[PDB]
Structure formats: C-alpha cells, structure tokens
Amino acid sequence: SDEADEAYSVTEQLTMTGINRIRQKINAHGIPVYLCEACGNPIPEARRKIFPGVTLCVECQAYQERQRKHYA
Amino acid sequence: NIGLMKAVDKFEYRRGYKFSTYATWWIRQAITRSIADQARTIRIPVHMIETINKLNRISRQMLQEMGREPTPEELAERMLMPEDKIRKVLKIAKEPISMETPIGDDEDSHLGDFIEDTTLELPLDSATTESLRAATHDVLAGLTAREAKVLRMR
Amino acid sequence: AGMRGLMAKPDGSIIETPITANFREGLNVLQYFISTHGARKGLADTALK
Amino acid sequence: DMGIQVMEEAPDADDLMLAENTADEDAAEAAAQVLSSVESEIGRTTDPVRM
Amino acid sequence: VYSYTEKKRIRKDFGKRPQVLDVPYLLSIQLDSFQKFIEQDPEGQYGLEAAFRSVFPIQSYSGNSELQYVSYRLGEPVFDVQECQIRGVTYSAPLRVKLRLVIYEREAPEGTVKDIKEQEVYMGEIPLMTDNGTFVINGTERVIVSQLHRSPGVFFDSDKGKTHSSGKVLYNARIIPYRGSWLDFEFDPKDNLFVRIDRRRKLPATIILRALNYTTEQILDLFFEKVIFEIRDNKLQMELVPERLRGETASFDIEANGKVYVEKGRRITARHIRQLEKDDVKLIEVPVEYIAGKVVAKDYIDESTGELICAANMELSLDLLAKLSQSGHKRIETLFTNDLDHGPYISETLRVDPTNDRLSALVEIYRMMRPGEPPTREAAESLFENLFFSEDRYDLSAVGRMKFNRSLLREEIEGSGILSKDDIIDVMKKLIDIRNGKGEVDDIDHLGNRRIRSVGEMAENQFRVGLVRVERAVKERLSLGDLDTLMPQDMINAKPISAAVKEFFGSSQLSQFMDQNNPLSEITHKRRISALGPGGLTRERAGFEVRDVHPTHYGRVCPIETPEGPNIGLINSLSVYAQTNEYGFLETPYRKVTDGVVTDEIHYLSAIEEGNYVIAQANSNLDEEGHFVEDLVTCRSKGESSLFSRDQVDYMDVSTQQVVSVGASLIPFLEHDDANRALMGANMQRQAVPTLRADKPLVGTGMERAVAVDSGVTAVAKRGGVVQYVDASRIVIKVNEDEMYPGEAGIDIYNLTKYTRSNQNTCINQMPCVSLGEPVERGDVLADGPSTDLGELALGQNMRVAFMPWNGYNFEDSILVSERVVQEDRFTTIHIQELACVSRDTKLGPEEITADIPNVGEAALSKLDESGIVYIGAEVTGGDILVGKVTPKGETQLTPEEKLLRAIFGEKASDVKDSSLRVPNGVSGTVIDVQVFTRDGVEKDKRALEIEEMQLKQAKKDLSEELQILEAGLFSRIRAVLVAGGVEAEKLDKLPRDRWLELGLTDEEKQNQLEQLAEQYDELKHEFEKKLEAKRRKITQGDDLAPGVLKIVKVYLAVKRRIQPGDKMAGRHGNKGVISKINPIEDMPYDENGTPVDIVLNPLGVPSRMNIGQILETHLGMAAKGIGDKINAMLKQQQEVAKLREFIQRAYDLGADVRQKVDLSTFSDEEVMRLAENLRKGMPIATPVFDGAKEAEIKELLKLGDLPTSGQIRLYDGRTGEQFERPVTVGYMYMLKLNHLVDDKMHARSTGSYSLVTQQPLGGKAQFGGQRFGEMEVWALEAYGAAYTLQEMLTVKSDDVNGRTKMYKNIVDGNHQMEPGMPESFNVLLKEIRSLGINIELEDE
Amino acid sequence: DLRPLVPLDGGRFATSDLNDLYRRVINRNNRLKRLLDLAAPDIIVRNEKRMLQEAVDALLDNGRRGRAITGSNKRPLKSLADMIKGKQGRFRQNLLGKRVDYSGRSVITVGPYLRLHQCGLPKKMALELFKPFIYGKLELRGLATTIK
Amino acid sequence: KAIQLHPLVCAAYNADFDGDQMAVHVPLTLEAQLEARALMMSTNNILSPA
Ligand SMILES: [Mg+2]
Ligand SMILES: [Zn+2]
C-alpha cells in the first residue's frame, strides 16, 4: 500500500486504544456503595446516580486522581 | 629530543654562550627539517618547501595589498619565477584527499567507492583479441609450412 | 459521511473536543488542525517502520 | 564493553531497533573486574603525551 | 474598481470572510534577516557591528599595544549576478575594515597616545544576497534555511515514566545560559531535592542555598508556610486557618465552641471548612499525639542555660515538647507539611544535606567543580562567585533574561545579565510548585522554546568565530608588539576568516541547493524552519520529542507541510502570515477585540503570550460592526478550545488561511482532505515541473497570484505607464509623468531572462505578457516565468478527467492518459543540460580540442566545425561528438597477431587517444549554446574568437541602447533649464539635438547651469565609453580556471521530454499515479456530445483515502468549464457585448454572499470582449482555503451552465459504443507532472566500468552499474533452492575478475557455462585479515 | 593496491588512510632505530617506544586505545581492524551486498494484457541487458563476421 | 521504459504503482535459467510460503 494508508491504520489504532482505555475507566456497572471506600463518608445518591458503582466520594476521588497526576 | 642531543654534543663554554638559547636554535632547526622532510604524504624536497612557504607569504601580502587576490602572472613578478614554475609549484604543494572521505550525498558512501578502474581490459576487447587470434591462426594455416614458420618467427 | 470521531493527540491521551463535522461537509480550522495531531503521528511511525 | 550497552544521553528508544541485547558472556566478569580494580588501587594515566 | 491589468481576466472568487491583513511579502524572513546582518548600524545591535564590537577593541599582552576599531564598508562586487552565474565565482563583496593599532608607552598608564597607525584592511568576502534571498556560491543559486534551536533560559522538563520503573516521575529544571555554566535541578525517587552544576555529580540541592548565605531557618521559611503550636494553660493548643486541613485524617476530635464541629477519624471535607469559616476559629487544642511528628523550624535553646534544646528541622516528640516547655518556649514554629500540596521536600533534602553553613557548602562545591583541588576560603568564594555571578563566565543573553523572567511570571521584560539570589530561589519555588500539583511542565515542542535563527544571525555567528580565531593571531603578533613598524594589516590573515565564512555558505547542512523547478517550490524553500544542522538536534539524539505538532503551532508552522520519509516534522514550513519576533520567536497576527468590537488593528502575538489571552476563531460571523453575531463563539484559550462568552474574547484570528503555509494553501478544497493526503498533496505540488505552454488553474485558492508575484520568476513593473516597445527579449516601459523623477527622466527597461539552466535542469523561461501600447499599473507582472500564466501560478495544466476503472490500465494508483493529451504537447516539458568537456594538462602532454580525430570518419564529424565544438543548432542524438578531443598516449605496445595485422595493412596506430565528450546515451536535443573558457596562457582557438566577437557585439549593442537613454535624460534636464531664462520652445527642436549645448544664454545662474549640464553630458559620454571598455575587458581577459586545466568547453543540450508510461502525474490532493497507457482518441470514453475524456483515473482510490476534495474539485471544475463553454458559444456565435455582459455578470454575482462583486457595467466594450476571450477556456473559479465553495454554491454554478446538477454524466464507451451503466463522474481536474520522469530512472548495465579497490560494478552515468543485490535478496535466493543463480549473482556477474571475462567469452560463444573461481572481495578480506597478526590460510585436500 | 594512491584529475591524489598510518609507523620505527644508535637517555627511548606502541595500536584497530588519531580532517582515520568491521566492512558491505552486472531498473506499471507468467519489458532495457547474447547470435547468423 | 509488471503479482511484491521501481536481473548460465524457470517462475509461487 501507500505511505499514507499505513499512517491511517496506525492513527486508527492509536485513537481506538485511547477511546477504549477511557471507556474502561468509566464504571457504569456494579453494586451500590452507600459510603466512601476510603474515609467512610456517605456518597450522596445524586452522584451515585450519575455513575452506578462509585467506589469513592468526590473528595477521595479528587485526592486519588491528584496523587496520580504525578503518576506514582 | 634528537636536536637537543646534537646541541649537547656540539656545545662549548669557551665562547660564553647561554646553553638555553644556544640549544633553542638546534631544536628549532631539527624540528623544521623534520616538518619539511616527513610531513607531506608524497615527500617534497626542502628547497621546494621553502619555495612553497615563500609563495604563501607573498600570497598573504598581496591578498591584502591588491585587495581581491593575486594571479599567477602577478606572483611571477612579486616572486621572480619563470611564470611556469609557479604553476607547477602551486599544482604540487597540495595534500591528497582521504579516500575514505564521506561523500554523504547518498545512502552512505565514500569517495573511494567512486574511483573507477582504468587499466582493466574490456570484455569486448578480450573477446575481440581471442577472435583475432583464431582468425589469424586460420589465415596463417592457409599458407605453407615454411611460410607460416617464417611469418611466426619474424 | 458520519462524523469522524475524536482525534487522539500524540501523547496517547484522547482530546475531548470531537469533530462534529465530516468530509462531505467542511472542517473549520480548529477541527482540521486537531486532526493534524493523529495524522502526523501516523506519518512519524510509518517513517520509522 | 560491559553488560550495559548504551551509554545513553536519552533514556529511550522504541520499536526503532527495539528490545536489543547481546549476552557477551566472559566479557562482563572481566570488565567489572577492571572497574573494581581501577577504582580501588589508584587512578591510571592515559595516552602517551601525558605519560 | 479593478486595474486595467487585472481586467485581463478576473477570477470568480467564492469565500465569505472579508479579509483584513493581506499576505505579507512572502520572503520577509530571508530579506529581513540578511538586511539586518549587513548594514552600517550606529548601535551595537544585530549586524556585523555586533561582531566587531564584541571582539574589539582588543589589546596586546597588557603592555599597551592596542588594536581598536573604526568602521567597515562593503565594496561593490567585481562580477554582477548574471556574470557570476555564467562564470562560476561566488557573488561576493569585498570586506573592508578601518582597524587602528594604537600603542601606549612603557610606563604609561593612561598617558597620551604615542603612535596611531590607521589603514583599511581586507578580510573575507561576505557573499551578498540576491534580490530573492538566494546566495550565489559557485554558480548555483543556493538558499540558507532558518534553523530552530532552544531559546537559552529556563525549562521544566519532566522525564516521566521510565526511570525507576515504579511509575514515579521526576521534575528536572535547567537554567541554560547563552554562554556559561548550566544549572540543573531534579528530584530523586526518594523525593530529596538535588542540585547540580554543569552535568557533573549530583548534590543535596540545599547546598547551593546555603552557599547563597542562607542558613537553615531562612531556608525553611523560604520554602514553607507556618503552623504554630502553643501551650495556653492546657496541652498544646493550635492555630488553625480553615484552608490548612483540607482532605486529611485527624488524630484528634475537632473541638471548639464547647462543641464538636467535627468528629475525629473523618477526612476533613470542604463543607467542614465552610462551616468552620462560619465559625471563625483561631485555635483548637489537640493532644501531643499530633505534635509528635511535626517539624520544628526555628532554633530553640534554653533561656537559662543557653543549651541546644531542639535543632532546626527536627521532628519533635512529647519529651521534646516538655524539654522546650519548662524553660519558657511558648511559640513552636512547625512546617506546614502534607502529602498532597505542601509536601516535605526542602526539609527532607536538608536531612540529606551534610554541610551546615556557608563555609562547608562552598568547600563542597569547590571540590565538586574541580577534583582534588584543596579547599580554600578565597578559592571557594571566587569559584562560587564565578560559577554564575560574574560578567566574565556567565551571561544570560537578553533573549534568555526575557524567557527567564516571563517563565516565572515575572513582570519585567528585560533586566540583569546574570543570575542572582531571587532568581535561583524562584526557580526552586517554581520546581516545587510544579511537583506539588499546582503547575505544568513545558514540553520541548512549545514555540516559546524554539527561537528561529536565520541567514543573518548564522552568518554573524560564523564571522564571529572567524574574528576569535584571528584575534588569537593578533595577540600573538602583539606578543612581540612593535611600536612603529607593523601596520594594522600584517597581523591579520584573510584566508582564515574568509575560509570560515565560505565553509558556512557552501559547506553546511543549511546552505543547500534551491529547488528552482517551480515558483511555488522556490518560495516554499526560502521559507523554511529546520531543526537539524549545527547547533540543533540531529536525528538520533533527537528524536521523537520534536517530530510532532504541539498546540502552539497554530499560525507559526504549517501543520500539513513537512517532507514525509526519513525526517518528518523536523522540516516545518513557516506559515503564511507569520513573522519573526524581535528576540527571535515566531509571532502571528490577530485582530484586537475591544469590549465587543472586532477592531481592525492587527496585533502581532508571540508564542509565549498566546495562552494568556482568549483568542476568537476566524470562522465567526460578525455583523458589519465588529460585534459577534451570537453571545458565545468558539475560541481557544490554552491549547484547549471551548465556547466562550461574547465579552470574554480578546483577539480574533486575522483570516482563515493563517494556519496553513503557502505550500498547502494553493490546494483548492483543503477543508475536505485528511491531513496526510493533504501533506502528500502539498509535498508533491512543490515538485511539478514547469510544462511548456503553462495553462492556468481551473480551480485555485486565491493565493496563487501572490505566490507567483512574490517569487522571483515573474518581472514586476518597478513603475507604471505605457509599454513603449514589447519584444520577445525585453520590454521598454515609458514611466508616467506622475512617477518620473525630475532629473533625467528616462524610462525603464527589463531585460528578460531567456532559456537558462536551473538547478534541477528545467527550463527557467520568461515570456512577455503585455502587448504593445498598453497601460501598466505599478506592481504588475510584465513577464511570465516558468509555470505562471498572466501573473497567476499554473504549475500543471487542467485536463478533462473522468473517474472509472476502464480495463484496469489504472489498477493500483495508475492513470490512463489519452493520446489527445500527448499530441498537443501539453505536458511536453523541456529540460536543459550543461555538458562539460575540460582539457587537462597531463604529464605526457596537453589534451587538444582538435577536430581531426582518429577512428571516427566524416560520418560523425560532419557536425563539428573547424575547431571541435558543435555548431550552435546541431540536432545531436545519443552518441554524436560534441567536442572532438584527443589526449596524448605514448607506449603503443601492440601485441602478437594484431602486429601481423599492422604489418599486412600498414595501419599506423597513432599516439593520439580519442576522449571527446560524446552525448550521454538516450538524449536527443538541440545544442542551444556553447561557452568556452581559457586559462590566460593558451592561444584562443577560432571558435572562442567567434564567441568573444559575438558576446562583445551583444554587450556593445546593449550598452549603446543604454547610453542613448541616459544622455537623453540629461538633454531633458538641460531643456528644463532653458525654459528658465531664455525659453524658446518650438525653434529649439527643429535643429539637431546636439546643437543645444553650444547655444548661448543669459549670463545668469542659468548660464552656469548650462555650464554644469554640459559637463554632465560630456562626462556621460566619456564615462560610458569607459564602461563599454570595462565590459570589453571583462570579456577579453582570460579566466581563472582550476589548477591543471587549459580550456573548458560547455555544451548546453535542450532535450524536450514528452510524456510516456512512467512519468508520474498527480493532482494537487496527493493522488499520485504512474501514467500507464497513452491511448488513441478512439478508444477513450466520450460523453453523449462527442468530447473524449482525457484522463481516466481510478474510483477505488477515493473512499479508501479520505481526500474527497478532489471529487468536489472535479465537480467545480466541470461547472467552471460549463461557464467557459457558454461564453465560448456566446462569443463564437458572436452576439453583442450586451449578451456577454448579462451572462458574465450573472457568473460573477452568483447567489451567496461574497467579497467579490465586480459590476461589469464599468468595463468598456473593448475590455469585456478581452475579458470574455480570456475566459472562454473556462471561467477560473477561486476557493480560499478554509472558506471554500459550499456544495450548494457549486450546484448553482452548475445550473448556471447546463451540466447535470448531480455532477455525473452518462459516458458512452469508446470501443463497444454502448453506454457505461450507472453515470460516471467527469470534470476538469488540475494535474501536475512530477519530475520523476521515466527516462531519468531507467537504467541497465551489461558490462560497464569497475571500481578500483574492490572490483565491483561502478559506472556513474545513471549509477551506471548493477543494482545493489544486497543481503535480503540473498536470503530470498537462499529461500528458493536457487544456488547457481545466487553463485553467478555474486561470483561471476559481480566480482571475480577472471570469472567475469570467461563468462563473457562463453556468452558470446553461445556456451552458457560459468567457471566461477573465487570472489575478489574475499581475496581482499584474506589480505586484510592477514595484514593483522592473523595467519589465515586455506587448507588444501 | 588495497590502499591505493590514485591520481585524481588535477594533480590532487586521493589516497586511502592506511598509507598515512603505515607512514606514521615507519617514521616511528626508523626514529627509534636512530635513537638507539645514539643511545639517548632513557626518557627519550621510553617515549619513543610508547609512541611506536600507540602508532601500531592505531594501525590495527584505532580504538580500544582511548582516543583515535584523526587525519587532516576532523574525522577519525579508518584502520585495519575497521576495514573488516561494520556495515561497510568487507563482510557485510562487499561480501553480501555487491553490485551486479546484467541488471537494471525502471518505473513499474500496470499492464493487464499479460498472462501471469510474463512481465513486460522495454525494448531498450532488453537490448542493454542482452548485449552478449545478441553478439553471440549475430556472429552465429553471419550478420557480422567479427564481433566489433 | 516502464517495466509493465503483471497486476496480480503486485500483492505479492507489496507494490502499488505510485512510482515504485522494480529491478530486473538476468540469469547468465544454464543452471540459473533452469532455476529461474523451475523454481522462481511466476506461476510456481502462488501459494504463500507462510
Ligand atoms: Mg509505493
Ligand atoms: Zn469518601
């Protein structure tokens, strides 16, 4: 084939694997938790409605994402 | 080192010299003789190296006197050479190019990989030679024994 | 014909501003430019390959 | 010449000549030996003008 | 409101958005840089003056033998541009400097100067720039590309992932000065902060702070906030700001107000702090359990014993609480640490920090800089004062200081030159604030770190290097510095500095041959941003990090122009509207938006400044006031883009083009193409060889006219007026009286540049586009060049394409051109060559250029004249004799029976050897021009005398036609004087014009005026007499040839390559193709009217490659020729101008809003007829790049014709004469012709020359040798069973120097064997492996 | 002839590098012999033997010694352990990838009128690849008595 | 001057016709001709080796 078509297939692979990585991160399935899995605080049922199966609060979730920003 | 050894071997205090500045001359002379004799790849003689450095000194002097640069016809009158020795001198006094020079204008090549062979006989020529041998042999067979023998021998 | 997805910037992280247009329609400046990231990553890999 | 084959500047390196290695047994034991000996005893001179 | 020179034909132009900032002079980078380099500049800034000032004044070895500077001048060249391309000199300019050697006296601190010897001394020749930013180094017009390197300053790189393998990242920070020692910072995995001077060993990063006269207390109070602890009558009370304790576990209940505001154990939520702020707490008492791990900052020692209680930066415990308790310590200052935000970094690095005070740190730094050097007080103090803090060894150039201050978000643009306390302190605070969470790294691509050198700056740097290596010799010669004997030139040697500058301009990875094959290609080569070369990063070290596009390339580098292949992204193309900043960065335009108005004031923004605004986007509707028609409009803020309010945007983009370059903006319908296919499109449009009768773009993008004019090919009128004399060679404008200078008015003259070789061996031609007696506005194109039509760039020609497979003569990506395309000569392009035939000076004798040659009868020498150079006009073919030449060759040394032949026939084999220049096999052209050169020691032959005669008559005629005009202007001035004081109008012209000088006149100032003007006239006479003399002396005098040559003879062939299977044609959208069958007219398809579609591409190439652009272009071109044919009928049934007016005026208004309205009720009848005649070929439609023709507009412009709105036609096959089912596409696609022609790639070698060290095939002409039968091919031939084929593939055919001739004799004998033997390469391998101490042998059994 | 000194056009010669290295080694050997005849002090002969050691060690490999001895260029001059090694040594570069007489090339094209066992081919590449075959056949059919 | 290759074999060479350049060699001997016919002819390698 051509030097463009190979690049098309590689770009499709790259965007596919990215999109699947970020669909895998979202939960949308699990059992209701009723309270944080880190601090014990309650998860308000609105946030649980937005994501079925939120193992964390918003506070602990933000904290964990924020430590993970430095990738450790 | 060699020059300093010769200086030691040919020193005397009976002329009141200072040995440091005495041996400085011998050192510089021996190193000059060496840098002339065994520096160029193809070895040029001593007087030739003196002529070459004369040409370089005068080339620098003219290349800021005349402004642009001097021609051989002008060097043959600042220098007083026969106008043809200058051509031969400035032909000779240049180094050789390193045959592993990278002619990087390719995949990856070298100047050495581009110098063809000149003395090889073409396969066309070799075939023609063999054919001509055969032809002249049959021709000479197309003579008598005495004829062919004399015409081979002469 | 349909829209064309979400250009993935060469870091690996997928940009969140999708291309709500397609090739039968135009592509305004931002959208074509965002396409440029993934296009040039494809080139810079099928040049090393 | 030891096991390490870099010496680096940049850390990596991908599919471009990817996952390269040569075992080169019986060179590592002598190279590491030369290191541990050059460090422990004294610092050796190099070249001959400096000699 | 169009000019009379644009009404020739007026492009129908779609494209809504009213532009505001017309395209810049496309070459401003080149011209502006080299103008700033070489210009007398009374200020130390950019220019040679910067170079001289820095090196100078200079001084001898402390004894006052000084050598200062005065000024410099650029003397005129000896050879102008065209003679310097004809001959082969470097179009240089002599350099001249007014140095001054001044010497103070021995025992003279500052006493009066004793000697000052002044003189002007030569050095180098800085090659001057042509009009078009193209230097002329050795006959070949060369172009220096702008480099792209790191702006010296601060960076915060990341190095994320790989190191340490635990997923943890680091944050190194580098402070790179323009000159001086680096300074790196970095974290370990263990999180201690580590400093390092130039790439030497690591150190505890606090060591530099202690060495900056900082002790531990102020270190901790630099890098931390404070949390106090108190004991107010009970158990360790606490101060508590609400922000401190966000999201953490408590080792206590949150008690206050006699109340539980918070219960222990929970992580302190936000609403926690909200309620506490509704509380206003200043205090909560907690147990010792939470102070048992704090970090006490300030030093505590007893008030009664003065004893060391708790040291700085130790973690207290309860016993330590009591220890500092009972002797009166009420305040305990503790670091406010945390794992998320305010992490322990400086404290823990203090843990690692062995040294304590300034002395120990200085000692450690001193030993780290130079090993084994004993530590000493003043030693270390001076070392740390000269690492980063003294003018000598460390200088952030002002570029650097700007980056440094700006990158720390510091207000001032300019400041100090070197580091200082708060500089290093803010670098460390910024590194920490990066790693805490609040900040971002600056990846390498961001154009706030890519400062663009260009021709002026790099030439300045190389001349800088020249000056430093010369001032070595200057201070050397001033070692023995004599007072009144050595003038200020014996010291200085030109050939060093001149050699350096020549090395740059001719030996560099930047000074490279220009692409002269296409005006688009010239003007997209001069405009280029390269990352490679000296000072920049090469391929392997770098590296992907910079092969990529970063979100700040928008308007500063084309995203879709970069040569795919080995180095993508390293060869970015400078964008359309973009410039170079003052300091050197790239900067694009924007429109300043006021409160809600889009004010017109364009406003150049750099790359480091773009994020801190909120930029609108040019696809925004604005309603005749600069008001955005909505309340929200799409914008980009910091990379990210997102809908923003109406009153938030601070800038709107200038015009829709600025994202793209000039290469990719001449592609119609770029908005409908994948970025890769558009990249290949632009990258092939830069290559289209200029065809013979260049047509025009039937669909273009408006920019084509600017790229035609702003290149150098066309000839823009310097002043406007009437065209007095159009000729095939020149044009003679008579400049209007509006623009005609009062002194010696005269006229302009434009000697066109006819057929001359280009760097790519194509035909750079110029034809005249204006017919006699015509007006010409200022700034008009008078002479088309290569690929320019009436001032519009036509690279290829437009031809009637149709998408349908058709028997698979276009299978993969092929094209199927019908012989109606090859008959007309509409790709018949022209190629011109420069065949040389030198005549060297061998030791055996000199080669002559004699015509009398041995063993070539008068059958081939019929063409040569009496001197061995072919006639100007021969129709030589492959093999003739162009320059009959013979070299001496002694030593006949014949053989056996050959000698018998000599005896039988008496044929005397002369000592003469034929080595004439015979035409390279395959070409059949017309020798258009022969030039001869001669070292000035050889008697010029007969033909060289013809050529001097001819050129001298030419120059005489030209210079006479010049001097006529000049002395006519002087006559005009004298006449304008006579009207003052003695005006006698119509009895002053009847007599001869020469009889005006000898006319009397009143003895006023006016008579002395006639005196002066008579002197001017006679001086003009004498002066151009001598100027003709100087032309004749440039011709007649010899040449300065290479050493050892007598006379070189160049013969220019002019082949005319037509078109044929192999010649890659390709549209503008990156649809390649190798034309593969040149079909009869009959066999092609043909729509129902008779017209046979020319090219027949492959439909299977569009859906697989998202470049539907070409299909929209085909429909639009079809409609455009529809308008063209309607005009053709209306003109050929010739109706009346009213019909054409109504119809063309319909074609230009056409529906949707535009920026085009023409109003043809202003043209005269004898213009609209001209306009119609220039439109009958097809109405040229435009489409600005991202403002294209929306499809409904094309459907309507097809209805304006009579084509089918669907865009498709029923095509009747041309062989079977029956309708192709399912209507196909047709239309006119604009197709280039890339110069990968077939008769340059074809090659075949049966037995050529051979190499010298390794006897392998090495032939030259078209690599006149075998194909590289490399390694993987050998694996192929091993994979088969093929063993004999392989053997004769690399033993007989290739190397074994007996096997090959035995093979050839056997082949001619019709006996296909091969007596192989053993290769020659392995034999060389034995001799080499054996030259070492290695006995290699061959066992024999 | 494996390290030639070819006469290039103009008097300029383009020699290989082994001539340079051997010239250095022969110089140093002769100089050491000359020192021995005089019997210089031991610092002299020691430095000379070291120089000869470095010269020979640069002749063989020009590496493993720490710093190559580059020629009049700034480019390190190749040596006998380096004309065998590398992707340009005789092994990989002239014992596997060798040019080949009787070859050619061109732009490929489409050509659907072929059975799959016959590639098209130009008249001119054919008449340049098969000159020996042509010559044999033409001296066979007596259309040219001699090969010329 | 174009080597008019067959169409089907292009999948095997992995060669579109965008200007790609194939090289022709020639088998000199007689064993090499029988091998360029009985082992490397086009119509004896239609099954992919893998
Ligand atoms: Mg291809
Ligand atoms: Zn929670």
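By the numbers in Swiss-Prot, the shown part of chain C spans 741-789.
If you check the header, you will see the structure was determined by electron microscopy, 3.7 Å.
Cβ atoms here come from the backbone N, Cα and C positions, even for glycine.
What Swiss-Prot says about this one:
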type	residues	note
MUTAGEN	C:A748 to E	Resistant to antibiotics salinamide A and B
MUTAGEN	C:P758 to S or T	Resistant to antibiotics salinamide A and B
MUTAGEN	C:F763 to C	Resistant to antibiotics salinamide A and B
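Shown here: features listed in Swiss-Prot, placed on the structure.
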{"residue": "C:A748", "record": "mutagenesis position", "Cβ neighbours (10 Å)": "23"}
{"residue": "C:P758", "record": "mutagenesis position", "Cβ neighbours (10 Å)": "14"}
{"residue": "C:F763", "record": "mutagenesis position", "Cβ neighbours (10 Å)": "19"}
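In this structure the alpha carbons, written CA, of C:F763 (mutagenesis position) and C:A748 (mutagenesis position) are 18 Å apart. The two recorded residues, C:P758 (mutagenesis position) and C:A748 (mutagenesis position), show a Cα separation of 10 Å. Checking the mutagenesis positions C:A748, C:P758, C:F763 against chain A with a Cβ-Cβ cut-off under 8 Å leaves C:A748, in sequence order.
For chain E, the nearby mutagenesis positions by a Cβ gap under 8 A, listed in sequence order, are C:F763, drawn from C:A748, C:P758, C:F763. In the three-state DSSP assignment, the secondary structure recorded for C:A748 (mutagenesis position) is strand. Taken residue by residue with DSSP, C:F763 (mutagenesis position) is part of neither helix nor strand, so it is coil.
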